[PDB]
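A.B. asks: What follows is a structure written as structure tokens; I'll ask about it next.
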Amino acid sequence: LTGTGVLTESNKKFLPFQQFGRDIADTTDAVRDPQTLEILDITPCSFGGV
Amino acid sequence: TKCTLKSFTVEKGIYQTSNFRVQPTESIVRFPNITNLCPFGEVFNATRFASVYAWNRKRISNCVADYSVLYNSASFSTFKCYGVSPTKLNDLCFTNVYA
Amino acid sequence: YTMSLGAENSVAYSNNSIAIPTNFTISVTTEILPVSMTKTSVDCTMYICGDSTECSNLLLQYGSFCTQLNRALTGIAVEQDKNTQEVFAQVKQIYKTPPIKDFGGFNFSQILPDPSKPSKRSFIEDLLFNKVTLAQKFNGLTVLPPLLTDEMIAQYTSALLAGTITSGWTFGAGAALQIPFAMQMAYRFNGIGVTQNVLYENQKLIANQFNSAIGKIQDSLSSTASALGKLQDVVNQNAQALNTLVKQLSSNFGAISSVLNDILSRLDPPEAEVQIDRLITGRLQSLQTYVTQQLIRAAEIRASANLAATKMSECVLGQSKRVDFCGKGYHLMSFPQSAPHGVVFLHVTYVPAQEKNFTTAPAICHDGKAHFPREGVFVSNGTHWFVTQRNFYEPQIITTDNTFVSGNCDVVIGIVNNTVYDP
Amino acid sequence: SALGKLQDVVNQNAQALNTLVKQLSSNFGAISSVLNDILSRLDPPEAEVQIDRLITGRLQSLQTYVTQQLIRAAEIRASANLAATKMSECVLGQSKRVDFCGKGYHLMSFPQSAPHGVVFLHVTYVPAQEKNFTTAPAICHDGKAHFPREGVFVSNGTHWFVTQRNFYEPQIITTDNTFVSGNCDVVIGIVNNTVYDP
Amino acid sequence: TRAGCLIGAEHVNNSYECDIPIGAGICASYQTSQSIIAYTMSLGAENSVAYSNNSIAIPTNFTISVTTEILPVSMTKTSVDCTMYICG
Ligand SMILES: *[C@@H]1O[C@H](CO)[C@@H](O[C@@H]2O[C@H](CO)[C@@H](O)[C@H](O)[C@H]2NC(C)=O)[C@H](O)[C@H]1NC(C)=O
Ligand SMILES: *[C@@H]1O[C@H](CO)[C@@H](O[C@@H]2O[C@H](CO)[C@@H](O)[C@H](O)[C@H]2NC(C)=O)[C@H](O)[C@H]1NC(C)=O
Ligand SMILES: *[C@@H]1O[C@H](CO)[C@@H](O[C@@H]2O[C@H](CO)[C@@H](O)[C@H](O)[C@H]2NC(C)=O)[C@H](O)[C@H]1NC(C)=O
Ligand SMILES: *[C@@H]1O[C@H](CO)[C@@H](O[C@@H]2O[C@H](CO)[C@@H](O)[C@H](O)[C@H]2NC(C)=O)[C@H](O)[C@H]1NC(C)=O
Ligand SMILES: *[C@@H]1O[C@H](CO)[C@@H](O[C@@H]2O[C@H](CO)[C@@H](O)[C@H](O)[C@H]2NC(C)=O)[C@H](O)[C@H]1NC(C)=O
Ligand SMILES: *[C@@H]1O[C@H](CO)[C@@H](O[C@@H]2O[C@H](CO)[C@@H](O)[C@H](O)[C@H]2NC(C)=O)[C@H](O)[C@H]1NC(C)=O
Ligand SMILES: *[C@@H]1O[C@H](CO)[C@@H](O[C@@H]2O[C@H](CO)[C@@H](O)[C@H](O)[C@H]2NC(C)=O)[C@H](O)[C@H]1NC(C)=O
Ligand SMILES: *[C@@H]1O[C@H](CO)[C@@H](O)[C@H](O)[C@H]1NC(C)=O
Ligand SMILES: *[C@@H]1O[C@H](CO)[C@@H](O)[C@H](O)[C@H]1NC(C)=O
Ligand SMILES: *[C@@H]1O[C@H](CO)[C@@H](O)[C@H](O)[C@H]1NC(C)=O
Ligand SMILES: *[C@@H]1O[C@H](CO)[C@@H](O)[C@H](O)[C@H]1NC(C)=O
Ligand SMILES: *[C@@H]1O[C@H](CO)[C@@H](O)[C@H](O)[C@H]1NC(C)=O
Ligand SMILES: *[C@@H]1O[C@H](CO)[C@@H](O)[C@H](O)[C@H]1NC(C)=O
Ligand SMILES: *[C@@H]1O[C@H](CO)[C@@H](O)[C@H](O)[C@H]1NC(C)=O
């Protein structure tokens, strides 16, 4: 999955079959980094509109 | 604010603007540790292929798929990909492959 | 069931019968209206372009459509501000809450703000605040905080309550005029059509009835927990609209997938415009539907808030002659209290209780000259005629001061022979 | 400053129209923004897709324009109703409503036409220079509790007088100014004072 | 603020009428040199009335006042010619 943004660490637990997760709007809530098992989620560069 | 209003003149008040002031500065790439070239079994170079009534399906797992060697090895007359573009296909990771 | 039209009642009309009430009841009626809705704003870049590399170019192509949509949402939000400004900001002159003193023997401890409480909300306002109940930031839809917070809205309601109790209608008209509360109630009885002696003779009974009605409102509000349903409906509708929008985020919209990241990753732009345009055009159309549903809701609550503003300026500020507008019955006053996303009204009103039949005549001929009552109607107890006001049975002897002389006795229909006293 | 509110409406109107001009500029996913070009460099059978994409985007901008107009129309309709109510209640008649036709007691109004609007010139009463007085709800004389008929009982502290609520015009307590009802014991706040009968 | 963080204006303890609706009890204006000022809500002037059960206030003078009330009536009538729009 390709994107633009910042990456923030998190401790969201996941089911055994899928380390990757999807949000309730089916957006990627968190995708696990391949080399490092730490949970890393995408946060936009643009926060709530100024 | 001028970009949002699409006018050089701006009136008095508060406005909400579309946020595109941030520009990308670097590109980072993360893929899992697999340095193994694919045990294709020379499926492309295999001496005998399957008949069409009994077609053979082979699982591909735990390798890094490189098509550059295949293009050098042989010229393919038909290369049609559906759902995934033929270009930037080498950028993308594939979940499960059954050739 | 077949829907019940109402209780069947009969009126025995006659050309010589009148019905005059002899006893009355002071009642308090609770009326709930909405003022403003939870303000919603859209981050155009996030919804159309969440973490997409080429979406900046797409923002140039389709962003303007969203920019217009945002202007509409901004308009709705900004309109909501005048809604509160059209309700709680009729009089900008803020009055200090007076120390609790004797108010005609009336009790206003529940509706007045509590100085012991750190919040300026009154006890009834605390009950309504508690009774009303209640990822999106990542989605790209955000909630705008209100321009007027609940504390200063409660301060506005407290100032208007203090003005209404201590000055009558005069606080709106420039500098206020401090008045006793019993005199204001008597003057409002004079406005309804009841003489001023009725209150001052029956002050304790009216005070006890008002206190009992206030107590009945207190417990009923807490026990029923259904009066605030209308306000909850507005909160529920806002929650539904948002939830239905974020559920519309979920579907793939007749494309390859519902995630634009995989659309960008799997495809290469020349065959990818088709998929990305179906996705973002469907998202923009869902946004367009959202705006329309918000627009009709905004109009609905604007109409309700205009009604609430008219109840600010015509019920709260002064007595309104219109019947069935300010509560039910003849309207004496109305107390406004703030509420989460709305306002609530306690209408103090006058209701006749015990009526009696009497024999009536349009006029009295005494010395060959016709007499007509200046105020009130003529009644008969059976032996001696009397003149009385319309909404209460107060018998008065017919004097030359009570009636005026006009015309002659033959042309009028239904006149009766009776004597007219002269002092 | 006062005329600014109307100007805003015009600017709001103008703003909407401006957007639609820009909204015709966007290609909306077409190969070319101008429809003459897609007609010129494309044979029809696949060009109809570009055509209905472009005109679908244009129509989309049209129904958004319609909606934005409808909310503005609603705001105008509400203002129109208010203005017609002001005409039928503040100008042609006198209004007992307070803060509906201006601050203070409303005397009358003058309407004046305005470009895309109207202004109301409210002539109104404002009390000023208020003064303290000592009051009683009723006056007892000869066992009769007289109640005031069209005014208040006030006192300069030497004699009691009757006057109007919105202006200080004291008058001597006469039998014509008051009406007799009940007895003096039942009323709270009774004050002994003679009543002078003409 | 409760709305967020405001940068570029100085907050004042003095209360003025809202010109730009920042929100959450904050509003901005342009005033004196000339700069953007931010302030809390001016709920209004504070006037104290003293209730007494035997007192009454009567004005002794009257002021005739003329007040502006500006109300919109209509906007510009806008139409579209259809075919020359969608087709050119
Ligand atoms: C009018 O109705 C009221 C009811 O509110 C009557 O007041 C009651 O009077 C009886 C007899 O003195 C008492 O036992 C009750 O306690 C009173 N009720 C209340 C609430 O105080 C009043 O008497 C009625 N007036 C007439 C003339 O019938
Ligand atoms: C006005 O009503 C309030 C009701 O809240 C009265 O306050 C209560 O008074 C009783 C005394 O009989 C106490 O037992 C309660 O604890 C009080 N409740 C609260 C919330 O304070 C108040 O006394 C009434 N005022 C008058 C003058 O009687
Ligand atoms: C109608 O009112 C008159 C006036 O009060 C009543 O006449 C009085 O009746 C009582 C008892 O019958 C006498 O003690 C009074 O002397 C009468 N007054 C006068 C001036 O004569 C009359 O009784 C009432 N009738 C009814 C049916 O209530
Ligand atoms: C009311 O009184 C008048 C007189 O004061 C009555 O008028 C008289 O009626 C009788 C019967 O028709 C005539 O013979 C007289 O000539 C009338 N007198 C005058 C001066 O016109 C009248 O009838 C009485 N009304 C009732 C209902 O008894
Ligand atoms: C209250 O009003 C009365 C009535 O005018 C005042 O009495 C007058 O006082 C003046 C000044 O001494 C005399 O010239 C008048 O003859 C008095 N009139 C009457 C009818 O007695 C009284 O002075 C006023 N008191 C105050 C404190 O203002
Ligand atoms: C007003 O005058 C009445 C009588 O002229 C006063 O009433 C008397 O008051 C005294 C003392 O309280 C009692 O002993 C008498 O029995 C009362 N008589 C009557 C007929 O009620 C009354 O006190 C006076 N009020 C004021 C404020 O001075
Ligand atoms: C009520 O107020 C008006 C002003 O609004 C007063 O008129 C002023 O009177 C003084 C003294 O006669 C003059 O010097 C001023 O020029 C007047 N003002 C105007 C605008 O003409 C009037 O005197 C006040 N009335 C009372 C009873 O105090
Ligand atoms: C991947 O392999 C490199 C050596 O090529 C090693 O340094 C690194 O720690 C490995 N990472 C993982 C995922 O174990
Ligand atoms: C396939 O076989 C040929 C010889 O027949 C060889 O030259 C070519 O490199 C092979 N390609 C591969 C490695 O699949
Ligand atoms: C008046 O008389 C009618 C008919 O006799 C009766 O039905 C009605 O109840 C009476 N009104 C009252 C208040 O008793
Ligand atoms: C009232 O109506 C009755 C109906 O029978 C009639 O007999 C009587 O004359 C009427 N009285 C008057 C004063 O109209
Ligand atoms: C009335 O008397 C009080 C007593 O202190 C005073 O504060 C107030 O200003 C007076 N009001 C007028 C109008 O004279
Ligand atoms: C007014 O209050 C005082 C005490 O503050 C009391 O003595 C007096 O009786 C009261 N008068 C009325 C009419 O309530
Ligand atoms: C304004 O309020 C702040 C709040 O902390 C205070 O520190 C400051 O001294 C006040 N300024 C003035 C001039 O009162």
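The residue numbers of chain D are those assigned by Swiss-Prot, with the residues present covering 943-1140 sequentially.
This deposition comes from electron microscopy, 3.9 Å.
Here the Cβ of each residue, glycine as well, is placed from N, Cα and C on the backbone.
According to Swiss-Prot, the protein carries these features:
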{"type": "VARIANT", "residues": "D:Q954 to H", "note": "In strain: Omicron/BA.1, Omicron/BA.2, Omicron/BA.2.12.1, Omicron/BA.2.75, Omicron/BA.4, Omicron/BA.5, Omicron/BQ.1.1, Omicron/XBB.1.5, Omicron/EG.5.1"}
{"type": "VARIANT", "residues": "D:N969 to K", "note": "In strain: Omicron/BA.1, Omicron/BA.2, Omicron/BA.2.12.1, Omicron/BA.2.75, Omicron/BA.4, Omicron/BA.5, Omicron/BQ.1.1, Omicron/XBB.1.5, Omicron/EG.5.1"}
{"type": "VARIANT", "residues": "D:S982 to A", "note": "In strain: Alpha/B.1.1.7"}
{"type": "VARIANT", "residues": "D:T1027 to I", "note": "In strain: Gamma/P.1"}
{"type": "VARIANT", "residues": "D:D1118 to H", "note": "In strain: Alpha/B.1.1.7"}
A.B. asks: Work through the variant positions one by one (D:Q954, D:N969, D:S982, D:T1027) and point out the residue whose CB has the fewest other CB atoms within 10 angstroms.
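C.D. replies: Counting other Cβ atoms within 10 Å of each of the variant positions D:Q954, D:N969, D:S982, D:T1027 gives the minimum at D:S982.
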A.B. asks: Identify, in sequence order, the residues in the chain of D:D1118 (variant position) that are 6 or more apart from it along the sequence and have a CB within less than 8 Å of its CB; answer 'none' if there are none.
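C.D. replies: The list for D:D1118 (variant position) reads D:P1140, given in order along the sequence.
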A.B. asks: Nearest by CA distance to D:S982 (variant position): which of the variant positions is it, out of D:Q954, D:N969, D:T1027?
C.D. replies: D:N969
A.B. asks: May I ask you to pick out the variant positions among D:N969, D:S982, D:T1027 with a CB closer than 8 angstroms to chain C's CB atoms, ordered by sequence, or 'none' if no residue qualifies?
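C.D. replies: Listed variant positions passing the 8 Å Cβ cut to C: D:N969.
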A.B. asks: Reported as an integer number of Å, what is the Cα distance between D:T1027 (variant position) and D:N969 (variant position)?
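C.D. replies: Each residue's Cα considered, D:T1027 (variant position) and D:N969 (variant position) end up 47 Å apart.
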A.B. asks: Would you mind pulling the DSSP three-state label for D:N969 (variant position)?
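C.D. replies: SS state of D:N969 (variant position) = coil.
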A.B. asks: Rounded to a whole number, how many Å is the Cα of D:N969 (variant position) away from the Cα of D:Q954 (variant position)?
C.D. replies: 25
